[PDB]
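J.: Shown below is the structure under consideration.
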Amino acid sequence: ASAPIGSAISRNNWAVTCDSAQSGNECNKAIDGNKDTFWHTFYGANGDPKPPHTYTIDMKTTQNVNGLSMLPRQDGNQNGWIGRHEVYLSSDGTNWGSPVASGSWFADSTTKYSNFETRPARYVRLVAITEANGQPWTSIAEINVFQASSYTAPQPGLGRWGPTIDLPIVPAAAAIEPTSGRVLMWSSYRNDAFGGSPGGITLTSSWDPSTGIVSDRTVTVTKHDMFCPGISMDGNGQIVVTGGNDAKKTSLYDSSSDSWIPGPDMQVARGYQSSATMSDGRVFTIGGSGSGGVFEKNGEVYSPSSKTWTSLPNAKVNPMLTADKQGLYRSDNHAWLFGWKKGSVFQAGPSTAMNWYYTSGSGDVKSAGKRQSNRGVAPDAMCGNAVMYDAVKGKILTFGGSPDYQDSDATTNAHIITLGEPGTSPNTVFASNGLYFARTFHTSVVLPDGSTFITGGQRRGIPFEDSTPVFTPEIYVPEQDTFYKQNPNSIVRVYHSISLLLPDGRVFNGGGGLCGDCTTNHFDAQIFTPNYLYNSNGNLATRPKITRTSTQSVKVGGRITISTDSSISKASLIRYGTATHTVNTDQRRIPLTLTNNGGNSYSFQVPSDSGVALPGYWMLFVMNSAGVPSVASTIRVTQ
Ligand SMILES: [Cu+2]
Ligand code: NA
């Protein structure tokens, strides 16, 4: 089940309009209060008109609308379940504009929801594009519109939230498909739960940013239930998904062919582990006692060329453990791993002790000191994030988290870690005065300008509960060493939530829940459009365009020559991310040093060290004098 974000509006003076309505199944039979009666479109004697079908509401007066609900027919018949839909709002009743919520709903008889940002309106409209099984009809038992307590206009220069993307599943895990631009999402064996899994099945869903179509799929070929995994993009351009409910399995996703290929089994059975792509294109993973048993799980490496998993027992998991109250079951989870120089992997936390991991031979480990500052020694920060915003200078920003996984208070702790050569202890200082709001179970992404977008979370970590939420997002600008509060949202994004950077420069934020009978399931996602895409008037600014590229595939140390339509100031390369349970080891940014050739032609060099410039797919963004970025050009880096 799910829950709305507002309170129900009285339907006593409502006037409804429909495109088609049968005798006995009228248009007003959706607002009467009876769970057994329903509105239904023309069938039988009146013919069978195909979708789009529309339902328009007139609330007589202006209300502060923040969502709607749709209860299907409860008579056991499938005829009329709404699949693809669109929600519109208006003040006049003729000019509707752009949709506040669009997407697809699951094929069942449960109550469906569309939760969006507060916007004052008198007229509400629900358009049913398709039927769940592809039939000509549309039916609704009960339709309600919800309102917020008050409305406050969004502050200029602090971004905008919206629109909402309705999904058939709860996206607990996600990744961007580089070659197509789509957002691949997955849950478990079911759309709303994970417990009591038979194994061998994962339900996936994808969203296209250009078309707006949401299409679901069922993956059984890999014999893996991909809930609670370790995700990494290898050097061969394939997404390596490891463990979880089927603790020993590995699944590979190829973006070019849009298919799932079976991978070889791991040496050790894991769950809730973090995996990281190395300098040679290989994938390293360590720990993970979330599933497959509770014991000492040391490191292991995946080779994409030979299709094998090899154990590295001397790469000890013992110095990276937290002092969690639940023991080893939670202490080796969600490691802040980063692929670095000469096959090494840096562990920034969540534990107080930071370590260097080596992959040559049977593996090795060395102490990198404690995560600290002049404010003292930093405690254990489970489910806190770690983002590499400047890979050239080895800059990592760590923030949030709590001492224990569950039933523990979060802190405002924030640090800057500067990486050098493997084996040396890095310099650690405090990032400004810390976060504005203490948060755990939060997610983050690196933006084109070097800034880090932080959103969601809760003050006290209690899984499957939406208690003490943080609605206000934060942005960290490194040049000024300052945190900035952005415009707040209305949907709670706690445990099982994700955040990914879209090729168009915007942020995809969704998920939260996945507990079955709970009312905390979020079958949606929201889009955040940052300040850099807006001008002085508050409208969408003109974005510069990359007209030509010399090559789409480059090697480490090689040069690329581009051509633009206007003058640019800065340029950056961002690696495509993957997200689940606050972990994102794939994302990183490289600031580019440009050479002006003249006539809007620029040249740059991709770093020679493959530990800085990790092999895989990257996003090319160029910024003008106003700071407005372009859309991303997909560049593949090899070694
Ligand atoms: Cu989980
Ligand atoms: Na009814």
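Sequence positions for chain A are given in Swiss-Prot numbering; the residues included correspond to 42-680, in order.
Looking at the header, which is where the method is noted, we find X-ray crystallography, 2.2 Å.
Each Cβ is built from the backbone N, Cα and C atoms, and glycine gets one as well.
In case it helps, Swiss-Prot gives these features for our protein:
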type	residues	note
DOMAIN	42-189	domain 'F5/8 type C'
MUTAGEN	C269 to G	Reduces catalytic activity more than 10000-fold
BINDING	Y313, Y536, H537, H622	Cu cation binding site
MUTAGEN	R371 to A	Reduces catalytic efficiency 250-fold and substrate affinity 22-fold for D-galactose, but improves catalytic efficiency 1.8-fold towards D-fructose
MUTAGEN	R371 to K	Reduces catalytic efficiency 45-fold and substrate affinity 8.7-fold for D-galactose, but improves catalytic efficiency 8-fold towards D-fructose
MUTAGEN	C424 to A	Reduces catalytic efficiency 1.5- to 2-fold towards D-galactose and 1-methyl-alpha-D-galactopyranoside
MUTAGEN	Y477 to H	No effect. Improves catalytic efficiency 5.3-fold towards D-galactose; when associated with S-424
MUTAGEN	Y477 to A	No effect. Improves catalytic efficiency 2- to 3-fold towards D-galactose and 1-methyl-alpha-D-galactopyranoside; when associated with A-535. Improves catalytic activity 4.7-fold towards D-galactose, but only 1.8-fold towards 1-methyl-alpha-D-galactopyranoside; when associated with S-424
MUTAGEN	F505 to A	Reduces catalytic efficiency 166-fold and substrate affinity 9-fold
MUTAGEN	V535 to A	Improves catalytic efficiency 1.3- to 1.8-fold. Improves catalytic efficiency 2- to 3-fold towards D-galactose and 1-methyl-alpha-D-galactopyranoside; when associated with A-477. Improves catalytic efficiency 4.9-fold towards 1-methyl-alpha-D-galactopyranoside; when associated with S-424
MUTAGEN	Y536 to F	Reduces catalytic efficiency 1000-fold, but does not reduce substrate affinity
ACT_SITE	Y536	active site, proton acceptor
J.: Cβ within 8 Å of the Cu cation site's Cβ centroid: which residues qualify beyond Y313, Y536, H537, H622?
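T.: Everything else in range on the chain: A213, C269, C424, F482, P504, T621, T623.
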J.: I need the CA-to-CA distance for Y536 (mutagenesis position) versus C269 (mutagenesis position), whole Å please.
T.: 12
J.: Considering only the mutagenesis positions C269, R371, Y477, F505, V535, which possess a Cβ situated under 6 angstroms from at least one atom of ligand 1?
T.: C269
J.: Please give me the mutagenesis positions out of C424, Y477, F505, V535 that lie within 10 Å of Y313 (Cu cation binding site), comparing Cα atoms only.
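T.: The mutagenesis positions close to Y313 (Cu cation binding site) (Cα within 10 Å) - there are none.
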J.: Using Cα coordinates, what distance in whole Å links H622 (Cu cation binding site) and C424 (mutagenesis position)?
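T.: Cα-Cα, rounded: 7 Å.
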J.: Would you count the other C-beta atoms found within 10 angstroms of the C-beta of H537 (Cu cation binding site) for me?
T.: 28
J.: In terms of Cα spacing, which of the mutagenesis positions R371, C424, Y477, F505 are within 10 angstroms of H537 (Cu cation binding site)?
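T.: Near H537 (Cu cation binding site) by Cα: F505.
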J.: If you measure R371 (mutagenesis position) to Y477 (mutagenesis position) at Cα, how many Å is it?
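T.: It is 27 Å, counting Cα to Cα.
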J.: Return the count of C-beta atoms lying within 10 angstroms of the C-beta of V535 (mutagenesis position), excluding that atom itself.
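T.: For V535 (mutagenesis position), the 10 Å Cβ neighbour count is 27.
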J.: Could you count the residues of the domain 'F5/8 type C' (42-189) that DSSP puts in helix, in strand and in coil?
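T.: Per-class counts: 3 helix, 67 strand, 78 coil.
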